[PDB]
Amino acid sequence: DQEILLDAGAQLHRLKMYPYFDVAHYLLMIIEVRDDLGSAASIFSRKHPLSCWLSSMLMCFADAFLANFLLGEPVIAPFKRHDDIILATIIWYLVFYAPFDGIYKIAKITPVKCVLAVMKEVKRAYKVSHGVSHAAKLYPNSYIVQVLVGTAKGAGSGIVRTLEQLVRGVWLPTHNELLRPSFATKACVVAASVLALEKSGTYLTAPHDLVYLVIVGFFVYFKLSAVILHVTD
Amino acid sequence: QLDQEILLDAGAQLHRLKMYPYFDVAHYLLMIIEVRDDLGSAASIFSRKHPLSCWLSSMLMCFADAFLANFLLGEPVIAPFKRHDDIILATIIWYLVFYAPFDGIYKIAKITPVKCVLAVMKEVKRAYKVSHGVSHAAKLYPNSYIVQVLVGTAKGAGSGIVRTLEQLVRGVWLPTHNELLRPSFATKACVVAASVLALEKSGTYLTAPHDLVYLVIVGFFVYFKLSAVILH
Amino acid sequence: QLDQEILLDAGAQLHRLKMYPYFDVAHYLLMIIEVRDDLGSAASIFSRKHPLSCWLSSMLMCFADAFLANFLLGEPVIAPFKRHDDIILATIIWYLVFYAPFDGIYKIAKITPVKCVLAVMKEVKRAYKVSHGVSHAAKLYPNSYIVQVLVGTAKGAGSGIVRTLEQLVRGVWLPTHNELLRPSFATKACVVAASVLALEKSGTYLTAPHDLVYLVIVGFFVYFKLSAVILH
Ligand SMILES: CCCCCCCCCCO[C@@H]1O[C@H](CO)[C@@H](O[C@H]2O[C@H](CO)[C@@H](O)[C@H](O)[C@H]2O)[C@H](O)[C@H]1O
Ligand SMILES: [Ca+2]
């Protein structure tokens, strides 16, 4: 059975994010930006589009904004990648202005959400990885920094969310999407510890493709266990 | 016929026109005035009991756009405190608005006409700012037009964000930011303007001297501000 | 002649004095105790149930001045996490203050004598911070003296800003940042000792021994801290 696994991992590693995983992410995030505008969503979206778009972009690339800040790199940075900004703006356009509010309505249907919900955990596992990597690039010896920046990209979307609100002058602790994503932060810490530990090389043995597999496996295990344990109540 | 002519003259002298030291004293003046007004009934006893804290905030607001521009571009937010000239001039105005004899400087700025010129002057400077924002940005990311747009807009409208973080840090909240509700259009003005300049620099499809456009946009920043001064 | 030598010898030894680890275990010690208290009644449950959050909240407060300093200067704010020996030591004090057996380390720090001892050392530690802030600012921009001062003051008495933003992100507003009234003399003392050291390095307007002047401030920060315990 092993073979097939190392084939799973070797492929996983090669798996690109653009554009399906991205659009899954951008989709879930912006649908939330909308959902949180409370009843005001409809009116605000129509009279303050830029202000609305900006809030959506902050949440789509929140992990980057956060890492950059942590790393002394220019926060504006995420706006160089025209590819991503475009795609997200499109997804942004649809969630707020799609005809017959279709796209919004389709994502909200149970089976679909779940696909997305999973796809996203793959994109997260990916971010946790690229964080620890970039971290170890600039600071190969400082493991803590690697683990933080990793956990930063894996779960720091909440912080950017809080900051955006405090600036819009609105407090909204519905910060409980699922009361479960709290698993996200701990998961991202261990997930990052490992990759951080593995890159140093000093103490663990097994192929990256195989370990990264198990962590993406877990992320998906839980984000499902959050979807499936919510539904029974 | 005659209208096309007159366009070039203003630009030349406009572009030659240094904001310093009069536009800076206009701007500083208004900003530090506002810092004093939002200080409410307290303002009076605060300025005297905590001159430094009073100063910093005033400093923060005079150069707010700078502090933001830097942060966004990774640059040291401390940098504005380097230009010793700007800080000295500003601090003077600061000193006046809060401690002028018979609080004269403050009042003279209050009258409908004066306060209206200080404001029209501030509009040119703001444009001056959106210009420098787009340029410095384009200089670093010659082809990341969004970034340039954002930074220019930040440069021309970002005072609000700094204002907010300062209050948060001081544990106080006043959503009454929009003294006028044009400033939500002001930012929009800055956004369209900034992205106009971002286009010029790209060098794609555009015919008009640089001295011609800076003046055309000023007409709009002044027009929106004037449309805000006439009504109420 | 007879006693002119006793004071000159103290400046050389203070210069020889390391901060690690007896001063740090004081500073980290105090800082982390405050983190604990502020969690209020829930402090107990929260520390057991959310050890990580609690830890990061601590580290933020132990190295606050660094974070603020880095941020200001344009440097990577995550930087102070590279110093393993510190995070290591600081984490121990953290472990102790929160989960010590019979909670001894915490109690010991509570007695008026010990809290007093620690209080002073930390003050030496501050002196230290103010210094390097002025230094490192001067290293990069030795002519911009304001920056050297803000950065010195930030470094010296800026943990309050970090505390504020930490609460804002935690969704709590415990504005009673006011433990003692001294942390109000703390920021000003830091502002002076900053401008004094920023002057020294300029050397342009006065000559004085580096070990005497540094020794005087260290005593002055301790003076104000003593006045808090001996006067009230
Ligand atoms: C070397 C690796 C170490 C780096 C790891 C990064 C640190 C992890 C931070 C996540 O910790 C979070 O802290 C929050 C505090 O803001 C908790 O809020 C929770 O608990 C609070 C009370 O303490 C409630 O007010 C909130 O509603 C509730 O969500 C949240 O659950 C917890 O996940
Ligand atoms: Ca509140």
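Residue numbering for chain B follows Swiss-Prot; the residues present correspond to positions 8-239, in that order.
Just so you know, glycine gets a Cβ as well, placed from its N, Cα and C.
Taking Cβ-Cβ distances under 8 Å and a sequence separation of 6 or more, the neighbours of B:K129 (mutagenesis position) in its chain are B:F30, B:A33, B:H34, B:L37. Swiss-Prot gives this note for the published mutagenesis B:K129 to A: Abolishes PIP2 binding, impairs trimerization, reduces potassium current and calcium-sensitivity; when associated with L-133.
Around B:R133 (mutagenesis position), a 10 Å sphere centred on its CB holds 25 further CB atoms from the protein chains shown. The DSSP secondary structure for B:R133 (mutagenesis position) is helix. According to Swiss-Prot, the experimentally introduced change B:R133 to L is described as follows: Abolishes PIP2 binding, impairs trimerization, reduces potassium current and calcium-sensitivity; when associated with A-129.
There are 11 other CB atoms within 10 A of the CB of B:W180 (mutagenesis position), with all protein chains counted. The mutagenesis experiment B:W180 to A is recorded by Swiss-Prot, whose note states: Abolishes calcium-sensitivity.
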Query raised in the report: Hey, how far is B:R133 (mutagenesis position) from B:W180 (mutagenesis position), Cα to Cα, in Å?
Result: 26
**Report entry** Chain A neighbours, restricted to the mutagenesis positions B:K129, B:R133, B:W180, by C-beta under 8 angstroms
**Finding:** B:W180
